[PDB]
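Reading through the structure tokens given below for one structure.
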Amino acid sequence: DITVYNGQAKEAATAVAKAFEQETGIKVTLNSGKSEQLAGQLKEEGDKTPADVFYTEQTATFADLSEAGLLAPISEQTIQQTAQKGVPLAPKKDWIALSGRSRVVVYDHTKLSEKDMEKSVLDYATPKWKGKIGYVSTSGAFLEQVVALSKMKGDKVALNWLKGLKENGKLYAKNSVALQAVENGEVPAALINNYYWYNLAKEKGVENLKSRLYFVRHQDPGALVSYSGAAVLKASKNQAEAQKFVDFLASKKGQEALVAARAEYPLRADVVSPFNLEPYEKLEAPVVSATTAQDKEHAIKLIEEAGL
Ligand SMILES: [Fe+3]
Ligand SMILES: [Fe+3]
Ligand SMILES: [Fe+3]
């Protein structure tokens, strides 16, 4: 049996854990928390950690652990299972990207069509969208978007975008609130994440929704995908079962368990989500370096500088 430090949504972690125990007979104990806190605990605990695997919603959090020599190598064959073009790879082969969530524009299709949408996420923060674009400045994925903009286009462009949203956008407290605002006709469009829309669509049925999704694609900063993944702890004295779990998460069956439980994009090419997601490859996500704590501190300063 193994212990998994879990930073991923509980529905996902519980679903893949269950499917692992059913397929192998090996029991999984999840110890759940914030990935940043969990990684900190794994560094503090060092070679005394009871964690066998670290399952996360953000592969960027592996960087420090890899740098500290705390992660074990994974099989190159396992890594290749999810190694589609654009998917982050561990240079030391000591973690694996498993799935993704995407930035998206949700819009009221009875007020706008795709003809009204922008080819760049930058263009939603302009006077054409005054009073007509929702955004969630407090959300984690919004912060990831800002980091991506700074990296891809520099600070002036990112800051200008944030100023644009301050002047032209409508602020919402949460992604779910922004989605309901579009559904209820308060705002014709909003910047959110994909899984919110697909959850609403799976629950209520798409024929009963006013809102649809527009994907900017072509490696625009607005096509940003955030990657979930797993790693085995070097300190684990149960390498065989830890590696079996990670191998399982990258297998067809493990990916199937994940996508049934949550509307993330599988990174296997041969699995299809029952949420009716398009293939990962079609998203055309940009290639962006992992978010560091420094990246985040700096994006927070841009948000403040912009009046948000
Ligand atoms: Fe969240
Ligand atoms: Fe989220
Ligand atoms: Fe959320």
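Here chain A follows Swiss-Prot for its numbers: 24-331, in order, are the residues you see.
So this one's X-ray crystallography, 2.1 Å, going by the header.
Cβ atoms here come from the backbone N, Cα and C positions, even for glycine.
Variant annotation in Swiss-Prot: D24 to A, described as In strain: PAK12085 and SB33; the structure shown retains the original residue. Under the heading of natural variants, Swiss-Prot lists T37 to A and annotates it as follows: In strain: TN106. Quoted from Swiss-Prot for the published natural variant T37 to V: In strain: PAK12085 and SB33. Under the heading of natural variants, Swiss-Prot lists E59 to A and annotates it as follows: In strain: TN106. Natural sequence variation is annotated in Swiss-Prot for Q103 to K, with the remark: In strain: TN106.
Structure with Swiss-Prot features highlighted.
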residue : record           : DSSP (3 states)
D24     : variant position : coil
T37     : variant position : helix
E59     : variant position : helix
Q103    : variant position : helix
Would you count the other CB atoms within 10 A of the CB of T37 (variant position), including those on all shown protein chains?
17
Test of understanding: give the count of other CB atoms lying within 10 angstroms of the CB of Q103 (variant position).
11
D24, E59 as variant positions, winner by CB count within 10 A:
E59
What subset of the variant positions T37, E59, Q103 lies within 10 angstroms of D24 (variant position), using C-alpha positions?
none
Rounded inter-Cα distance in Å - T37 (variant position), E59 (variant position):
20
What is the interatomic distance between the Cα atoms of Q103 (variant position) and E59 (variant position), given in whole Å?
27
